[PDB]
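Colleague: Below you will find the structure I want to go over with you.
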Protein chains: 2
Amino acid sequence: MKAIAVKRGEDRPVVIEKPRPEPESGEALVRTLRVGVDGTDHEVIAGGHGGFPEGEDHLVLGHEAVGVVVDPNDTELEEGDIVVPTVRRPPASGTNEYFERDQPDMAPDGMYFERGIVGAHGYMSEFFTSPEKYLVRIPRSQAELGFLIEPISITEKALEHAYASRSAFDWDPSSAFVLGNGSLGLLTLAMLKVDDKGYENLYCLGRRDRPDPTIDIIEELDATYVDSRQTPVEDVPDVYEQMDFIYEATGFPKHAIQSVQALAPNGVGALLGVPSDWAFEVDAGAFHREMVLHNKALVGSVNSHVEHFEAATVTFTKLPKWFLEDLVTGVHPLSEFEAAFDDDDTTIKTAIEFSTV
Amino acid sequence: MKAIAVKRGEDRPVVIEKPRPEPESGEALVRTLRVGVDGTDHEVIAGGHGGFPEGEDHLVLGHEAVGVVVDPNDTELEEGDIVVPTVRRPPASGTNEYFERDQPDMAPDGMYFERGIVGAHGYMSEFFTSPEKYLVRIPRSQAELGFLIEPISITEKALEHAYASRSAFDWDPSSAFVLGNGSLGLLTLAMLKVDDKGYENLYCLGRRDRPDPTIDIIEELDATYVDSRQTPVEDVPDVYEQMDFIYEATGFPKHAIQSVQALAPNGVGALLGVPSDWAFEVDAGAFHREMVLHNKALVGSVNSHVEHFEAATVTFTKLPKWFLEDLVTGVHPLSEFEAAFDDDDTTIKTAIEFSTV
Ligand SMILES: NC(=O)c1ccc[n+]([C@@H]2O[C@H](COP(=O)([O-])OP(=O)(O)OC[C@H]3O[C@@H](n4cnc5c(N)ncnc54)[C@H](OP(=O)(O)O)[C@@H]3O)[C@@H](O)[C@H]2O)c1
Ligand SMILES: NC(=O)c1ccc[n+]([C@@H]2O[C@H](COP(=O)([O-])OP(=O)(O)OC[C@H]3O[C@@H](n4cnc5c(N)ncnc54)[C@H](OP(=O)(O)O)[C@@H]3O)[C@@H](O)[C@H]2O)c1
Ligand SMILES: [Zn+2]
Ligand SMILES: [Zn+2]
């Protein structure tokens with residue numbers, strides 16, 4: 001079968017040929033339909049974040065997949081089920097408490113693999129296998145955009161933990177601010193629009209000049225676009241308002257610290273970005289004091305698990321159809337796969353189509 | 001009646017004479033028994049934190065009080081009830097949502113007074129009044145050390161919010177690290193010893209040379225004393241272990257940032273300290289990345305309300321008697337009140353006794 005991989009010490013993604021996998025007991029064989037590309041694939045291509053599987057000359061890319069079950073083997077899935085795989089798998093050494101208690105999304109560094117990211121091959125191949133417990137059935141009509149279920153689930157987890165931090169009191173937020181206008185930030189902005197907490201005012205931070213299709217999406221969602229070149233995060237409360245909820249999806253360390261100054265009293269910031277080490281001068285006193293005197297919280301979140309994937313299928317149904325059309329800027333057949341990795345300002349979310357139906 | 005106050009633009013606390021207050025409808029008249037002194041009284045004496053009531057030449061100090069109801073007026077309290085007052089009261093402008101929904105502890109700056117701290121006179125007077133809804137009945141046998149109920153309640157709130165942040169997954173902590181060996185840190189260390197989460201290893205940070213009575217308390221509680229001069233917070237995981245729970249009670253901004261590096265995966269830091277502005281170089285990248293990749297949380301907490309005072313009465317009963325004897329280094333009659341404000345390394349918690357029975 002054909003797969004898209006990065007080979008050791010090489011620049012670009014290439015097609016390689018590999019044997020079709022055979023499922024072991026408890027695994028289904030899945031025929032890949034579409035696989036999404038995000039920053040991590042780019043990040044993994046260049047070098048930073050992730051790592052190749054031991055003893056292998058390459059890494060099959062892709063962690064956002066949808067496929068059709070072609071051989072259910074000895075599992076309780078049915079031939080033709082549309083499934084989305086979770087990303088985390090047990091490490092080489094074997095199972096651990098995080099997997100045994102069904103919360104692999106909470107496993108620390110070195111106690112998990114992430115398919116297509118660290119230690120294990122991804123899903124950009126014509127077929128793959130997985131244990132039934134890590135394959136989530138989704139409605140058949142979500143198959144075409146099913147690679148979006150994984151990123152939606154990332155936000156479903158982050159919101160769950162962020163909201164739990166505010167559960168000891170009566171919190172009624174009215175404003176939310178998403179930092180970043182990438183595919184995660186934009187998806188999140190749309191989710192916040194339909195969130196049960198009933199946000200009235202939405203804001204999204206970016207740094208683009210008009211005309212720009214990400215600005216258009218933000219404003220078409222009835223949110224306010226904030227240019228960070230004109231209004232840094234710290235200054236937002238003066239120009240606009242204090243924000244009850246902040247969701248950080250920029251990967252810019254200054255935002256993690258500065259968001260505390262933009263939070264309303266009793267607010268919470270969710271941090272999703274993954275930056276490199278970067279040292280600079282901060283007023284730690286102001287950070288510390290705001291957190292305490294105004295009962296604020298910061299919560300970090302990574303990955304997601306089955307329950308968040310399931311929740312994502314419901315959220316998906318609530319998202320406007322125009323939004324999904326504008327977010328996915330290209331789906332490319334395997335024959336033209338290189339186009340899926342071209343990044344420019346007009347490219348938002350791409351995917352590669354391996355097969356149909 | 002006699003009161004202990006700081007007069008405008010003066011150095012020291014002094015005795016003033018004031019008329020006995022009369023309770024309005026819904027208020028009881030309370031005869032003060034004992035009032036504790038903490039950092040905030042010292043901080044309020046010198047100048048920083050707090051503010052005098054409008055149009056007044058002085059501030060009656062003290063926010064940690066226990067008293068006996070002498071006139072229940074038209075309330076449902078009974079003559080001779082032992083009560084502890086809460087600290088927050090509505091501001092000059094009048095009530096607001098935080099008070100109406102019974103969560104004044106969540107009110108932002110300018111939407112509350114704090115008796116003995118900002119905008120309203122404290123409890124270091126022979127008598128005071130309060131609304132029945134802000135007077136918490138406690139067991140009669142807790143009257144002698146009843147000024148401890150307020151600081152215990154501070155921790156009851158912080159633990160509630162910190163623990164709520166971890167409620168979306170199965171968290172089973174085994175290690176806890178208290179930063180600071182002041183009266184709040186030491187009380188908190190004792191509370192963690194009897195906490196239902198079942199901590200196995202306890203640690204407390206300070207910077208004292210032996211012999212020192214705070215080191216003795218820490219070690220007598222079977223905790224490990226960590227000298228920050230030898231082992232900074234960031235280095236603790238190498239020398240000892242990663243900490244599931246950190247409670248910050250130093251007021252030192254570096255600790256708010258560095259505690260993220262000492263947290264175990266999935267851990268939470270509670271921040272209680274109130275520092276001044278202070279700017280310095282931090283690796284914000286390392287802070288940001290640890291928070292995200294290891295699903296960590298930081299939660300700030302200030303003040304407390306009725307339910308936390310009630311919980312404190314149960315916690316009090318579980319604290320070892322030796323600990324309470326060693327923590328309270330002096331109770332001073334009104335005649336020798338100045339001694340209650342002397343601070344040195346051998347002084348831990350003091351109180352002033354206004355009356356008995
Ligand atoms: N925690 C998790 O499980 C998880 C999952 C997915 C992604 N992530 C992380 O989340 C972040 C976002 O992911 P993504 O797929 O949306 O990535 P992305 O495509 O790179 O989006 C990041 C966006 O942030 C904007 N940005 C960066 N710095 C900015 C600044 N200073 N002011 C305003 N905008 C700024 C960028 O704008 P420009 O293009 O104009 O530079 C870009 O559009 C990344 O750090 C990624 O690693 C974490
Ligand atoms: N959030 C709230 O509702 C609330 C309530 C009460 C108190 N607080 C705050 O909580 C903090 C503690 O209160 P407290 O009554 O216990 O105050 P405290 O009596 O001043 O205790 C602070 C302790 O921290 C130690 N400390 C300071 N810097 C240190 C460092 N770098 N390394 C090791 N130890 C250090 C001090 O040691 P040394 O004596 O050796 O200098 C002191 O013993 C204060 O900031 C106070 O404002 C907040
Ligand atoms: Zn993804
Ligand atoms: Zn106090």
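In case you wondered, yes, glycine gets a Cβ from its N, Cα and C as well.
As annotated in Swiss-Prot:
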type	residues	note
BINDING	B:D38, B:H63, B:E64, B:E150	Zn(2+) binding site
BINDING	B:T40, B:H49, B:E114, B:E150, B:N303	substrate binding site
BINDING	B:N181, B:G182, B:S183, B:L184, B:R207, B:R208, B:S228, B:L272, B:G273, B:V274, B:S301, B:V302, B:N303	NADP(+) binding site
MUTAGEN	B:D172 to K	Does not affect the kinetic parameters but results in a slightly less halotolerant protein
MUTAGEN	B:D216 to K	Does not affect the kinetic parameters but results in a slightly less halotolerant protein
MUTAGEN	B:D344 to K	Does not affect the kinetic parameters and has no effect on the salt activity profile
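Can you tell me where each of these features sits in the structure?
Modeller: Spatially close to B:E150 (Zn(2+) binding site) yet at least six residues away along the chain are B:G36, B:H63, B:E64, B:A65, B:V84, B:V87, B:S304, B:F309, B:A312, judged by Cβ distances under 8 angstroms.
Within its own chain, B:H49 (substrate binding site) has B:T40, B:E43, B:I117, B:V118, B:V274 as residues 6 or more apart in sequence whose C-beta sits under 8 angstroms from its own. Secondary structure at B:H49 (substrate binding site), as computed by DSSP, is coil.
Its Cβ taken as reference, B:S301 (NADP(+) binding site) is surrounded by 27 other Cβ atoms within 10 Å in the chains shown. In the three-state DSSP scheme, B:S301 (NADP(+) binding site) falls into the coil class.
The Cβ of B:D172 (mutagenesis position) lies under 8 Å from the Cβ of B:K197, each on the same chain and at least six residues away in sequence. Classification of B:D172 (mutagenesis position) by DSSP places it in coil, neither helical nor stranded.
DSSP assigns B:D216 (mutagenesis position) to a helical segment in the three-state reduction. All protein chains shown were included, and the count of other CB atoms within 10 Å of the CB of B:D216 (mutagenesis position) stands at 13.
DSSP assigns B:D344 (mutagenesis position) to coil, not to a helix or a strand.
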Colleague: Distance check, please: Cα of B:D344 (mutagenesis position) against Cα of B:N181 (NADP(+) binding site), rounded to an integer number of angstrom.
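Modeller: Distance (Cα to Cα, whole Å): 13 Å.
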Colleague: What subset of the recorded positions B:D216, B:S228, B:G273, B:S301, B:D344 has a Cβ positioned less than 8 Å from a Cβ of chain A?
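Modeller: Contact set vs A: B:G273, B:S301.
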Colleague: Report the nearest neighbour of B:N181 (NADP(+) binding site) in space among the recorded positions B:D38, B:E114, B:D216, B:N303, comparing Cα positions.
Modeller: B:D216
Colleague: So which of B:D38, B:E64, B:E150, B:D172, B:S183, B:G273, listed as recorded positions, have a Cβ under 6 Å from an atom of ligand 4?
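Modeller: Once distances to ligand 4 are taken from each Cβ, B:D38, B:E64, B:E150 fall under 6 Å.
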Colleague: Given the binding-site residues B:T40, B:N181, B:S228, B:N303, which one is most crowded in terms of C-beta atoms within 10 angstroms?
Modeller: B:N181
Colleague: For B:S228 (NADP(+) binding site), which of the three DSSP-derived states applies: helix, strand, or coil?
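Modeller: SS state of B:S228 (NADP(+) binding site) = coil.
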Colleague: Might you list, by sequence position, any residue in that chain lying six or more from B:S183 (NADP(+) binding site) with a Cβ less than 8 Å away from its Cβ?
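Modeller: Expected: B:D38, B:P151, B:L327, B:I348, B:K349.
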Colleague: How many Å separate the two farthest-apart Cα atoms among the NADP(+)-binding residues B:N181, B:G182, B:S183, B:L184, B:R207, B:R208, B:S228, B:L272, B:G273, B:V274, B:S301, B:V302, B:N303?
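Modeller: Largest Cα to Cα distance for the NADP(+)-binding set is 28 Å.
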Colleague: Using CB under 6 Å from any atom of ligand 2, narrow the recorded positions B:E150, B:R207, B:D344 to the ones that qualify.
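Modeller: Once distances to ligand 2 are taken from each Cβ, B:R207 fall under 6 Å.
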